[PDB]
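A.B. asks: If you scroll down you'll find the structure; I have some questions about it.
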Amino acid sequence: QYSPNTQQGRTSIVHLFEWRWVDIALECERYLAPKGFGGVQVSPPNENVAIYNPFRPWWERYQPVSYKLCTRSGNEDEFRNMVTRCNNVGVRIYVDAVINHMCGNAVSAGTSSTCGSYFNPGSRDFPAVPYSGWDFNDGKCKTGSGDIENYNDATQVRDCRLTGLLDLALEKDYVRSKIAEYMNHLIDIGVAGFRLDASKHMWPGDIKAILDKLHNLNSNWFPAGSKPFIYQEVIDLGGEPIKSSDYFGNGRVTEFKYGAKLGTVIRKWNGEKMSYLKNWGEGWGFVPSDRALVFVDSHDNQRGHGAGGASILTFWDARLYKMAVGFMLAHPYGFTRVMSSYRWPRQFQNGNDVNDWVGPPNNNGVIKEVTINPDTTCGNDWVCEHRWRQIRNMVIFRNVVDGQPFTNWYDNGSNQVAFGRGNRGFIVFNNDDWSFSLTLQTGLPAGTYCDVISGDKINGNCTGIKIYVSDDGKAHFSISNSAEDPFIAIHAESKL
Ligand SMILES: C[C@H]1O[C@H](O[C@H]2[C@H](O)[C@@H](O)[C@@H](O)O[C@@H]2CO)[C@H](O)[C@@H](O)[C@@H]1N[C@H]1C=C(CO)[C@@H](O[C@H]2O[C@H](CO)[C@@H](O[C@H]3O[C@H](CO)[C@@H](O)[C@H](O)[C@H]3O)[C@H](O)[C@H]2O)[C@H](O)[C@H]1O
Ligand SMILES: *[C@@H]1O[C@H](CO)[C@@H](O)[C@H](O)[C@H]1NC(C)=O
Ligand SMILES: [Ca+2]
Ligand SMILES: [Cl-]
């Protein structure tokens, strides 16, 4: 469960939120593989409800109608084609598995689905699976509304509807089998693992019963006995009967406290400063490193739809975001997931964004293709953070320092810190309102290194800042509080 199953030397996965299968296939070959990315988290590949009010929101993909690989991202052929090509180049695919529920109970019956499948929420009829009233928890839920009303009662959190979404009776072997049938179909196609959506709303024991029916990874690409990588989405920030530690037996879990705390520290909210990050990790109340999937922001909380709230950093906060992602990718704690989003028209009113529902860039509902600009950036309103030099170069930085310990930490008692990873890497941050100028111990061998944040090493030279390391491993760093990117990073592979 716990191993990502990525190729030796690749330590991160990227979430290509709402991308089309064909675009991802191309991305695997032209960028992901050459730049050292380990894998890709894709949006739910199964048939979902088509919602026109509001116009095709991103969240309609979390309301399943069937298990047919047919969505706005593409059909089953294009999906299979994407997995094959990505695997052939060393980049794995992780499927977002929405297995806790089906669509909202209020949705109108008919054929308003991404594949024309018929469904009737009112009578609990989903013929394309098939599921009937006997496969839902309507009789098991005890709340008066039928939905989840209090998260302090772990029982209704699991047996009732999450904001109206019809809740699957996962204790029934029939339902467990229909779900395994779906996941095994994907495993046999070549996927390397799954993100279990709304895992908090499922009993750890029901999840385990389903994972027991799963096949080993495809023997054409993976070594015999390979088990699918499993990370469960559980939002646990304390103060609830449900703890993410209850799911350690099924696989890893999403550590939402990670992004929340990093955001407040980097924003310097209510007393926090970067010097406190010295004991970052479990020392902060986080889950063990070998059970954590970490990230700065997610498709959910980057638009206020998840835990984290106001402190969360996103592409909208470019400068601070790059630093946050940089710290995460440099730090040894957990398995890192990089975000890749699209721009939407944020419309704030009373502190809340009324356009948080807006779906991906599209032409009358047809998702726009991801175009690549001459400078490697993306067009058609795709942000492509994974293509930002500062982020892409930190992904590579993680690969280079994989395995090296945390050493040579430094801080000015405020917001200027630095630390290294064994003798393969070093990073410096200046988040104070004044310039940083000092000679630090880097633990790196003597030589001239290229700063991978400001530039790149291109055939014998640096296109940006250059750092000189002496025999005793010391080097001088200068970062004005006015730099576009107030941090510098160098590693063994950026060495001249
Ligand atoms: C969103 C978050 O809510 C909880 O998170 C709780 C948290 O556990 C608790 O501790 C406290 O912080 O409150 C949070 C919000 O209630 C869960 O614990 C967690 O698992 C879940 N996150 C994952 C799963 C779902 C569901 O399929 C997705 O929802 C996403 O899809 C849903 C279905 O299309 C959307 O509902 C939409 O459709 C419903 C249909 O009846 C409508 O009633 C609803 O008004 C509408 O917004 C939802 O807005 C969106 O966020 C989401 O994208 C995905 O990341
Ligand atoms: C690096 O660039 C300089 C010019 O700025 C050039 O003289 C030198 O030969 C280059 N080195 C390599 C290895 O390409
Ligand atoms: Ca449930
Ligand atoms: Cl997530």
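So for chain A, numbering is Swiss-Prot's, and the shown residues are 16-511, in order.
Structure method, as recorded: X-ray crystallography, 2.2 Å.
A Cβ is built for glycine as well, from the same backbone N, Cα and C atoms used for every other residue.
Positions annotated as active site, nucleophile by Swiss-Prot, on the basis of a curator's inference: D212. Under the heading active site, proton donor, Swiss-Prot lists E248, citing a curator's inference as support. What Swiss-Prot records for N115, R173, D182, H216 is Ca(2+) binding site, and it gives experimental evidence as the kind of evidence. Among the mutagenesis experiments that Swiss-Prot reports, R210 to A or Q is described with the note: Abolishes chloride binding; strongly reduces activity. While the structure shown retains the original residue, Swiss-Prot records the mutagenesis experiment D212 to A or N with this note: Abolishes activity. Among the mutagenesis results in Swiss-Prot, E248 to A or Q has the note: Reduces activity. The residue drawn here is the original one. As a published mutagenesis entry, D315 to A or N appears in Swiss-Prot alongside the note: Strongly reduces activity. The mutagenesis experiment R352 to A is recorded by Swiss-Prot, whose note states: Abolishes chloride binding; has only slight effect on activity.
I'd like to know what surrounds each of these features in this structure.
C.D. replies: Other Cβ atoms within 10 Å of the Cβ of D212 (mutagenesis position), summed over all protein chains shown, number 19. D212 (mutagenesis position) carries neither a helix nor a strand DSSP state and counts as coil.
DSSP assigns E248 (mutagenesis position) to coil in the three-state reduction, placing it in neither a helix nor a strand. Around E248 (mutagenesis position), a 10 Å sphere centred on its CB holds 23 further CB atoms from the protein chains shown.
Non-local neighbourhood of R173 (Ca(2+) binding site): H216, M217, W218, each in the same chain, at least six residues away, with C-beta under 8 Å from its C-beta.
Counting every protein chain shown, the number of other Cβ atoms lying within 10 Å of the Cβ of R210 (mutagenesis position) is 24.
On its own chain, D315 (mutagenesis position) has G321 as residues at least 6 apart in sequence with a Cβ closer than 8 Å to its own Cβ. In the three-state DSSP classification, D315 (mutagenesis position) falls within coil.
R352 (mutagenesis position) falls within a strand segment according to DSSP. There are 23 other CB atoms within 10 A of the CB of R352 (mutagenesis position), with all protein chains counted.
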A.B. asks: Within the set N115, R210, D212, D315, which recorded positions show a CB-to-ligand 3 distance under 6 A?
C.D. replies: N115
A.B. asks: Can you tell me the CA-to-CA distance separating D212 (mutagenesis position) and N115 (Ca(2+) binding site), as a whole number of Å?
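C.D. replies: Their Cα atoms are separated by 7 Å.
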A.B. asks: Which residues, same chain and not among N115, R173, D182, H216, have a CB within 8 angstroms of the centroid of the CB atoms at the recorded Ca(2+) site?
C.D. replies: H116, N152, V172, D174, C175, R176, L177, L183, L185, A213, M217
A.B. asks: In terms of Cα spacing, which of the recorded positions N115, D182, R210, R352 are within 10 angstroms of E248 (mutagenesis position)?
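C.D. replies: Those close enough are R210.
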A.B. asks: Quiz question: given the binding-site residues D182, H216, which has the greatest number of C-beta atoms lying within 10 angstroms of its own C-beta?
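C.D. replies: It comes out as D182.
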A.B. asks: What's the CA to CA span in angstrom from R210 (mutagenesis position) over to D182 (Ca(2+) binding site)?
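C.D. replies: Spelling it out, the Cα of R210 (mutagenesis position) and the Cα of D182 (Ca(2+) binding site) are 18 Å apart.
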A.B. asks: Measure from the CA atom of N115 (Ca(2+) binding site) to the CA atom of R352 (mutagenesis position) and give the result in Å, rounded to a whole number.
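C.D. replies: A Cα-Cα distance of 23 Å.
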A.B. asks: Give the helix, strand or coil assignment DSSP yields for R173 (Ca(2+) binding site).
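C.D. replies: DSSP assigns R173 (Ca(2+) binding site) to helix.
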